[PDB]
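Notes follow once the structure below has been shown.
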Amino acid sequence: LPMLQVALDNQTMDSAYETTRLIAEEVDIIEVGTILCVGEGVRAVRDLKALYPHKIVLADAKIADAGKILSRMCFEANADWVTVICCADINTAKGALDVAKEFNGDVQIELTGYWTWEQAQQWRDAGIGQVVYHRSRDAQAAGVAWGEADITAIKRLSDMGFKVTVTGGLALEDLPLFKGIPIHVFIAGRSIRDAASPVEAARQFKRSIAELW
Amino acid sequence: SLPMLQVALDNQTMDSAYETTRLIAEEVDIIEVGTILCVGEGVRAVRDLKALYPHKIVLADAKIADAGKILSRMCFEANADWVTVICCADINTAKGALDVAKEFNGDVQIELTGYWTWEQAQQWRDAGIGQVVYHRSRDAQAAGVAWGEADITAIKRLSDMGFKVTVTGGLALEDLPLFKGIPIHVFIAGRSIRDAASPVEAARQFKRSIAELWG
Ligand SMILES: O=C(O)[C@@H](O)[C@@H](O)[C@H](O)[C@@H](O)COP(=O)(O)O
Ligand SMILES: O=C(O)[C@@H](O)[C@@H](O)[C@H](O)[C@@H](O)COP(=O)(O)O
Ligand SMILES: [Mg+2]
Ligand SMILES: [Mg+2]
């Protein structure tokens, strides 16, 4: 089944803990959001992995250059997975992946904003096995909906051999759009953290995934 | 005008950054909180460095990719003067960051990398972005990529479009003459200053060379 990831896009650790104390056991992956990496730094990764060592911890660092250096910082803080932004030089992705392998971790390419199909082939050739198909929050706020072009791109990525994560303002009602595609992970940030009942929100995502897959 | 000099604090902790700033804060124009310091310490790095050096321009090299208003507000509330937005970001991310920047009398720069296009560059101008950072990736440099002709052409074209262009990416002193005759806004040095036997003398050599080349 597709896994469920919660995004902790919080500015401070104590704010993040308001969510994790409710739903850490209701999800498969705990993400240190980019917002939390910028708010608190990499201690957020170390602290969350110490609290939840049985969960996959994703550092959404969106590494853009100095791949081996930033990745080592994240993996020394006990991250399992780290993100590399799609426009990074290929050598950045390669360097981050080399370090990830030292720590028995992994790298995901974050498809946030503009990228090309040629770049996608380069990632595959480099040994990258995960991508995050992300509808930008700012694009969403400007009225951009999930649509057919996204579904065709996701399927194309999956067919290239990537394990694809889908994310970007997902609501429970969006999940059927992706039915029949072997999605690796769905991420929910706002729709879990900001729900009247975060526990019910997480359980509803899991129930719907179980029904659809 | 002479190109200004920016020091990049690509350090993992504040104390490591301070080993540099205590030597060269008054030897450079702009103090950059490097991306790895932003990720290493978080936005306290911006707050602390601006409190130490309130008369200097402080740049947060956050390379914002999405959530432009949220991340830019975090940096500007920490008293940044300038923030970076990565070139692949949705145009609404750049616009959101810029709108916040204006509230704080700050500014945004687009960090150039990847396969950005000239049409995107026009989008940034149309959105009111006035600064770009022409950056040779550190990882590309390590893979043998040199500064060269296509870079000069692109830098000149960005300048002609109306951007103030910053040049950066493993610059050494000997690289500066490559850019002579172009109205470069800022040169950034990270490693060439921080890792010098004498960071003060390295900064001063950059300044002397700039003064000759653009004098
Ligand atoms: O770009 C960012 O850093 C976040 O907007 C993004 O990574 C976020 O973590 C999403 O992937 C999930 O959060 P939402 O479900 O609230 O969009
Ligand atoms: O991508 C990064 O975060 C840095 O590699 C980059 O921004 C760096 O700060 C350079 O602009 C200046 O540092 P060097 O002179 O050491 O390349
Ligand atoms: Mg995220
Ligand atoms: Mg930098």
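Residue numbering for chain B follows Swiss-Prot; the residues present correspond to positions 2-216, in that order.
Cβ atoms are placed via backbone N, Cα and C, with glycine included.
As annotated by Swiss-Prot, substrate binding site applies to B:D11, B:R192. In Swiss-Prot, a published mutagenesis experiment is listed as B:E33 to K, annotated Loss of activity. According to Swiss-Prot, the feature Mg(2+) binding site maps to B:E33, B:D62. One entry in Swiss-Prot concerns the mutagenesis experiment B:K64 to A. Its note says: 16% of wild-type activity. Swiss-Prot lists B:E112 to A among its mutagenesis entries, and the accompanying note reads: 0.5% of wild-type activity. Per Swiss-Prot, mutagenesis B:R139 to V is noted as: 17% of wild-type activity.
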Listed recorded positions B:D11, B:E33, B:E112, B:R139, filtered to Cα within 10 Å of B:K64 (mutagenesis position): B:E112
Of B:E33, B:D62, B:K64, B:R192, chain A-adjacent recorded positions (C-beta under 8 angstroms): B:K64
Among B:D11, B:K64, B:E112, the recorded positions whose C-beta sits under 6 Å from ligand 2: B:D11
Protein Cβ atoms within 10 Å of B:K64 (mutagenesis position), excluding its own: 29
Recorded positions whose CB lies under 6 angstroms from ligand 4, from B:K64, B:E112, B:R139, B:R192: none
Sequence-distant neighbours of B:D62 (Mg(2+) binding site) in its chain (C-beta under 8 A, six or more apart): B:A9, B:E33, B:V34, B:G35, B:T36, B:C39, B:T85, B:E112
Least Cβ-crowded entry, counting other Cβ within 10 Å, from the recorded positions listed as B:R139, B:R192: B:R192
Those recorded positions listed as B:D11, B:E33, B:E112, and which of them has the most Cβ atoms within 10 Å of its own Cβ: B:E112
Per DSSP, three-state class assigned to B:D11 (substrate binding site): coil
Nearest-integer angstrom distance between the alpha carbons (Cα) of B:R139 (mutagenesis position) and B:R192 (substrate binding site): 10
